[PDB]
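Quick notes on the structure that follows.
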Amino acid sequence: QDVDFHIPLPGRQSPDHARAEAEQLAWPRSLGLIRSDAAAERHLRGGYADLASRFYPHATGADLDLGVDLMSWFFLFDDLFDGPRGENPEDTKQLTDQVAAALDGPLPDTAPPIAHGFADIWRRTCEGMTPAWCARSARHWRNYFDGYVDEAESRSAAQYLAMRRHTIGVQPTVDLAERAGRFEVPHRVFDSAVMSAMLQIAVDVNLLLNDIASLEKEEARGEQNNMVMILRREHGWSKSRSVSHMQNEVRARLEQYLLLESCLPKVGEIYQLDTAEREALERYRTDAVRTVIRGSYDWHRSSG
């Protein structure tokens, strides 16, 4: 909670958010993901419908619900690896595969509820979008899953960031902004060195914000796979020099984000984007990439 940062983007949040936070439970309940009332309340206090409403400021009604549900599923799924299952590449994969199976076709009734939940989400993420968009999203989900498997394997900052960039969930998050918004950035521009650089900054910034906010919690339990802990190790720094340096890393990433944003008009020329395309890319910049950057910061300033 509350550490100062340099984030020059407009804070926004969906006008339909309250109604969204109110009906939050019907979904995870009906899919067996939350059984008892104390678990429901343990959920309400993570504040996932709030975060959804900042990542997806442009959404409403069922489109906002799909985001709320993604946010819920995200944390529910993450819990299942807090156990012993998290240090054995084979129990992780064991699970992973049953969830990732949903990307290829229908699931056997005997699949865990965390996998039927995911399928309900994906069935809704893709309906109405184009086949190619759909396939690009699926590719992203599979690395997410493999991210968890390559993490269980582990029993260096550049090595830490390396594995963390997949497990964080940013990309499939951003992908959902397109679906909720009902638009799609030009596929050829999505693959561009400039945009993927903007995407790598959204990811990096998110895990640095995240690692700072939860500093006192993972510390009390001995975890050494946290940016702060790792930064004192590699460099031999005091816990306060490790935190300032991260604020710096963020500040510098945000500076550059803006630099890249200015190269965007020229990038649209290079790809000879037409009028509609030039616009879908504008939406993507302001409604998907920006919101994932700012939404998280605004959120860590009250909830979760």
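For chain A, we keep the numbers from Swiss-Prot: what you see runs 3-157, 165-313, in order.
Cβ coordinates are placed from backbone N, Cα and C, and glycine is handled just like the others.
Over all protein chains present, the Cβ of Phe76 (mutagenesis position) has 19 other Cβ atoms lying within 10 Å. Listed in Swiss-Prot as a mutagenesis experiment, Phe76 to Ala is described as follows: Loss of activity.
Neighbours of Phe77 (mutagenesis position), defined as other CB atoms within 10 A of its CB across all chains, total 15. In Swiss-Prot, a mutagenesis experiment is listed as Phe77 to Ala, annotated with the note Loss of activity.
Per Swiss-Prot, mutagenesis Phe77 to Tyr is noted as: 20-fold decrease in activity and catalytic efficiency. Mapped onto three states, the DSSP output places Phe77 (mutagenesis position) in helix.
Cβ neighbours within 10 Å of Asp80 (mutagenesis position), excluding its own Cβ and spanning all shown chains: 13. The note that Swiss-Prot attaches to the published mutagenesis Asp80 to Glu is: 150-fold decrease in activity. 20-fold increase in Km for FPP.
Taking all protein chains in view, 8 other C-beta atoms sit within 10 angstroms of the C-beta of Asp84 (mutagenesis position). Residues or ranges marked as Mg(2+) 1 binding site in Swiss-Prot: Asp80, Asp84.
Annotation comment: Swiss-Prot describes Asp80, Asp84 as Mg(2+) 2 binding site.
Around the Cβ of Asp81 (mutagenesis position), a 10 Å sphere holds 11 further Cβ atoms from the protein chains shown. Among the mutagenesis results in Swiss-Prot, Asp81 to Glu has the note: 50-fold decrease in activity. 9-fold increase in Km for FPP. The residue drawn here is the original one.
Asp84 (mutagenesis position) falls within neither a helix nor a strand when secondary structure is assigned with DSSP, and so counts as coil. Quoted from Swiss-Prot, the note attached to the mutagenesis of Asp84 to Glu states: 2.5-fold increase in activity. 7-fold increase in Km for FPP.
The Cβ neighbour count for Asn219 (mutagenesis position), using a 10 Å radius and every protein chain shown, is 16. Looking at Swiss-Prot, you'll find the mutagenesis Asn219 to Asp noted as follows: 60-fold decrease in activity. 55-fold increase in Km for FPP.
Record note (Swiss-Prot) on the mutagenesis of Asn219 to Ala: Loss of activity.
Around the Cβ of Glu227 (Mg(2+) 3 binding site), the number of neighbouring Cβ atoms within 10 Å comes to 15. The DSSP secondary structure for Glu227 (Mg(2+) 3 binding site) is helix. Look at Swiss-Prot and you will find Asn219, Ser223, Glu227 tagged as Mg(2+) 3 binding site.
One mutagenesis experiment catalogued in Swiss-Prot, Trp308 to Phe, is accompanied by this note: 4-fold decrease in activity. 2-fold decrease in catalytic efficiency. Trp308 (mutagenesis position) falls within a helix when secondary structure is assigned with DSSP. Taking a C-beta cut-off of under 8 angstroms and a sequence separation of 6 or more, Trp308 (mutagenesis position) has the following same-chain neighbours: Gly49, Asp52, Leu53, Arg56.
Cβ neighbours within 10 Å of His309 (mutagenesis position), excluding its own Cβ and spanning all shown chains: 19. Looking at Swiss-Prot, you'll find the mutagenesis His309 to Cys noted as follows: 4-fold decrease in activity.
The mutagenesis experiment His309 to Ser is recorded by Swiss-Prot, whose note states: 3-fold decrease in activity.
Mutagenesis annotation in Swiss-Prot: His309 to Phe, described as 17-fold decrease in activity. 5-fold increase in Km for FPP; the structure shown retains the original residue.
Record note (Swiss-Prot), mutagenesis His309 to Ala: 3-fold decrease in activity. The unchanged residue is displayed.
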Nonlocal residues around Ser223 (Mg(2+) 3 binding site), in sequence order (Cβ under 8 Å, 6 or more apart): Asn235
Interval of 7 unresolved-in-model residues, reported as the Cα distance (Å) from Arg157 through to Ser165: 15
Candidates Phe76, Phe77, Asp80, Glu227 (recorded positions) with Cα within 10 Å of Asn219 (mutagenesis position): none
For the Mg(2+) 3 site built from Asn219, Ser223, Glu227, further residues of that chain with CB within 8 A of the site's CB center: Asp220, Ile221, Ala222, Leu224, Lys226, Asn235
